[PDB]
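See structure below.
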Amino acid sequence: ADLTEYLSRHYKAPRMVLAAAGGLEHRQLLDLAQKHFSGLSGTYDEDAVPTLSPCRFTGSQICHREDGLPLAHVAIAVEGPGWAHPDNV
Amino acid sequence: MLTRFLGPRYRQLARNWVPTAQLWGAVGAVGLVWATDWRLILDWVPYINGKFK
Amino acid sequence: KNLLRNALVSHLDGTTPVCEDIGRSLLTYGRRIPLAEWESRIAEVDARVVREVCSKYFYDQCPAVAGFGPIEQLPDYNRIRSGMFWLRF
Amino acid sequence: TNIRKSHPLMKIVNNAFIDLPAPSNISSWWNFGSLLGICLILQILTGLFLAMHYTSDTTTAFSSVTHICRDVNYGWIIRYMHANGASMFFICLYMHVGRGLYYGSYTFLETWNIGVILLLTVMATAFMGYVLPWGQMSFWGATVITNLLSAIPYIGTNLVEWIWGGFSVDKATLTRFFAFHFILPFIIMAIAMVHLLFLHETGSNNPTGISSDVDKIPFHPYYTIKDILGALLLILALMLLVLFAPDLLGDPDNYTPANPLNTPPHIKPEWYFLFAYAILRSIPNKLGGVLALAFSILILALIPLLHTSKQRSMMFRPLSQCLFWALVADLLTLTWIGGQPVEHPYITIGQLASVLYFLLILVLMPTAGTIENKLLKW
Amino acid sequence: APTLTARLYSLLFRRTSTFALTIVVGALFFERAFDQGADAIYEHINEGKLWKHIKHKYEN
Amino acid sequence: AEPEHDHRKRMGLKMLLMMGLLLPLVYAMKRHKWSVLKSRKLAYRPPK
Amino acid sequence: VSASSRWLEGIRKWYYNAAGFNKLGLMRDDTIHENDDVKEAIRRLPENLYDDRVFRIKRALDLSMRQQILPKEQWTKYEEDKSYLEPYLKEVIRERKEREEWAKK
Ligand code: HEM
Ligand code: HEM
Ligand SMILES: CCCCCC[C@H]1C(=O)O[C@H](C)[C@H](NC(=O)c2cccc(NC=O)c2O)C(=O)O[C@@H](C)[C@@H]1OC(=O)C(C)C
């Protein structure tokens, strides 16, 4: 029940993208998509609003000391802008 | 023979630290002034005239 | 910039890597950013843009540090924090 | 590569207060090491500015100091900071040694011992210090004390006159003391570094006496700023005296020049020797009195040989914790008696306090320790 | 409209240059204004000065 | 006996007034830096 | 077993609570002065004990710094205080003494 409800909650057309690359022709892809995918959002949901709330960043630090490991891993980061910001380049 | 530092990059490095080197002289001048109560220079500053009437 | 151009072009080699870029990009950018556009974005970049863009995200910013292993010598968060600015500048 | 680590000079500085690992754990009782340092330099620093105006010569001695206080631009703050810093240097020295016993720090033999050497020297220094202005207290203070070496069998006489330059305190004695009061703080300053050298060999002890290796923090941020705040507090105190109560801790009669004819029935060394003063005269003996006076301080070097407890700090030791405070209060007693005339109540009580002192450190604390062991099943 | 502290950080605290410049510029004006207000407070609570005593001796 | 008397106390006022801004400040500074340590959280996670 | 043996036990339980290390989560043995013998026994502890001892002392040093203590229901209950280091310490002392004894002949 936990699963199926996450499925129906999230596997909805406006959030799926059929992608392909190679020896195909776009029309053939469209045909297929319309043949095997038609009827996924024949029901646009009432008030299920899958919207991502922004996520707070925290200047913080987690140290898992373990002198039994031979080498240490460290990862330091700063808050980035996100997918769409032109600053990425 | 300081020719090792003559090139495009050095010219760019030099220019990048121009504002810093400038502002760092502003800090020192004002700093020297304020510390020795420079009679000459200070008279010009609007307030800070503890030697007027 | 050249590294990044090489990376990009090299990464997009073969059906899978491309297909994945299509599908994923549609999700993230809403569209597919044609190689040319990335090339134009990269070309725009030069020293000034780097300094300005780097300073915007790294300069005097609060890090998120993660440590694991023999980390006794991993510097204190204050110390790491102080390393995120220069007293000369 | 980080030059802050490989440069012959910085190394030392990195090891002193930047990268040195310290207990995440120490508290205010660990500040008095910086404070003593600060004290030492500030003392050296005002002390020097007084020397550019002071003299020596019995005729001008007193005159020069007043010259400074009245004529020398700002000579007064300098003079009073010097004299008040001197007292503060004792408050801290006292607190430092205190912190030390309570917490068991003395287990670092070499370090503790260098610290005892540091104690006698600043004592020896500050003594010579107050002889300088050539006041009443200066003269007989310089007399009552020095003499003590005349209690030493067979050669006492010789030495006391050798340290005098005559048959009494005069000409030869003021110049001597000034010069010694000048070279000592430098020598102390050296010894301090060796003190600190041996300290770095083990790192610092802490409030629990346990061992902080499992939780060390960098001196960087942490103890540098907790030393700054601390030093500000030391400045508040030193300035409170100088600027509001300059003579509160100073005997008013070191004013009015010397006079080998007088002697003003009262006379006691500066406050910081009162406990010691009390001990000495709480004994009807020339030899015993001075012998006891010596033991009064040289016993610190004995403490480690009477550590009996299985725990290091007294943090978890109620029994000893009680005897510690009894020691402090009892020292506060000796200080008070020392400050009083050798008369009725005052005699017998200061005589009891003395015995207490030695019996407490030599028998009581060592036993309290063993009982605690037994109580814990150790 | 951001914050005073925010705007203050951007224009003067960010760079250690301007940061330091700010404090040397800020110390000069502080020494002056603190010495005014202070002495004034010191006088106001006094008045057995040699200031109000002068009015009597402009002559000789 | 004490000519400096009045200046002494004039400075003394400034000394109190100065320390009145500094003590709190140089103290808030030390807090900042120690706050990393003061709110630090430990967890012990042994094997099994 | 005596009425008075409970008294000695009672004086001991009393001192324990007074000594106070239990408020910091320590165990009696976590507070021993480290000397050669004690260092050697610390060396001989099996992983888990050693690790637990480290965590304890870390927890105390941490408390000690914040100048706090543990909630009362988490203090080390005397009698639940495991003497985990005594057997090693005792063995390290025995062997030293054997040496000390051999050095006399
Ligand atoms: C010239 C006067 C002295 C100076 C400048 C001086 C300086 C210092 C400094 C900087 C520390 C480390 C910081 C601290 O623990 O507070 C320290 C610790 C210590 N000093 Fe001194 N000290 C002096 C007199 C003494 C005295 C009188 C003793 C005891 C006779 C002493 C024995 C120790 C010991 C045992 C420690 C270790 C403290 C600990 O680990 O907890 N030193 N000293
Ligand atoms: C080497 C740096 C020092 C120099 C150059 C120095 C020089 C002097 C001089 C010239 C005087 C006489 C002027 C006066 O009494 O105000 C004096 C007084 C004194 N200084 Fe020093 N001294 C130095 C370090 C010390 C130290 C380490 C102490 C011990 C805390 C010390 C404590 C005293 C004392 C107790 C007096 C006399 C007390 C008094 O002023 O009433 N000074 N010093
Ligand atoms: C000139 C100033 C640079 C400093 C180098 C010399 C000074 C020096 O070595 O600095 C560090 C700071 C040294 N240790 C500490 O302060 C210190 C150590 C543990 C804990 C705390 N505090 C709170 O837990 C401390 O404060 C200390 O404080 O010793 C002084 C006596 C010494 O000073 C001396 O030698 C004199 C002989 C100069």
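Since chain D takes its numbers from Swiss-Prot, the residues it shows come out as 2-379.
Placement of Cβ uses the backbone N, Cα and C atoms for every residue, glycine included.
In Swiss-Prot this protein carries:
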- D:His83, D:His182: heme b b562 binding site (BINDING)
- D:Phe90 to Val: In strain: 65, 66 and D (VARIANT)
- D:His97, D:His196: heme b b566 binding site (BINDING)
- D:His201: ubiquinone binding site (BINDING)
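D:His182 (heme b b562 binding site) has a Cβ environment of 20 other Cβ atoms inside 10 Å. Taking D:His83, D:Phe90, D:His97, D:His182 as the recorded positions under consideration, the smallest Cα distance to D:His201 (ubiquinone binding site) is found for D:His97. The Cα atom of D:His196 (heme b b566 binding site) lies nearest to that of D:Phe90, taking the recorded positions D:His83, D:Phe90, D:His182 as the candidates. Each of the binding-site residues D:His83, D:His97, D:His201 was scored by other CB atoms within 10 A of its CB, and the lowest score goes to D:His201.
Shown in sequence order, D:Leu37, D:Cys40, D:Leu41, D:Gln44, D:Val123, D:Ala127 are the residues of the chain, 6+ apart in sequence, with a C-beta less than 8 angstroms from the C-beta of D:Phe90 (variant position). Among the binding-site residues listed (D:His97, D:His196, D:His201), none has a CB atom closer than 6 Å to any atom of ligand 2.
Packing around D:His196 (heme b b566 binding site) is summarised by its Cβ count: 21 other Cβ atoms lie within 10 angstroms of its Cβ, all protein chains included.
When the alpha carbons of D:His83 (heme b b562 binding site) and D:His97 (heme b b566 binding site) are compared, the span between them is 21 angstrom.
Checked against ligand 1, the recorded positions D:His83, D:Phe90, D:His97, D:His182, D:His201 give D:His97 in sequence order as having a Cβ less than 6 Å away from one of its atoms.
Between the C-alpha atoms of D:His182 (heme b b562 binding site) and D:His97 (heme b b566 binding site), the distance comes to 23 Å.
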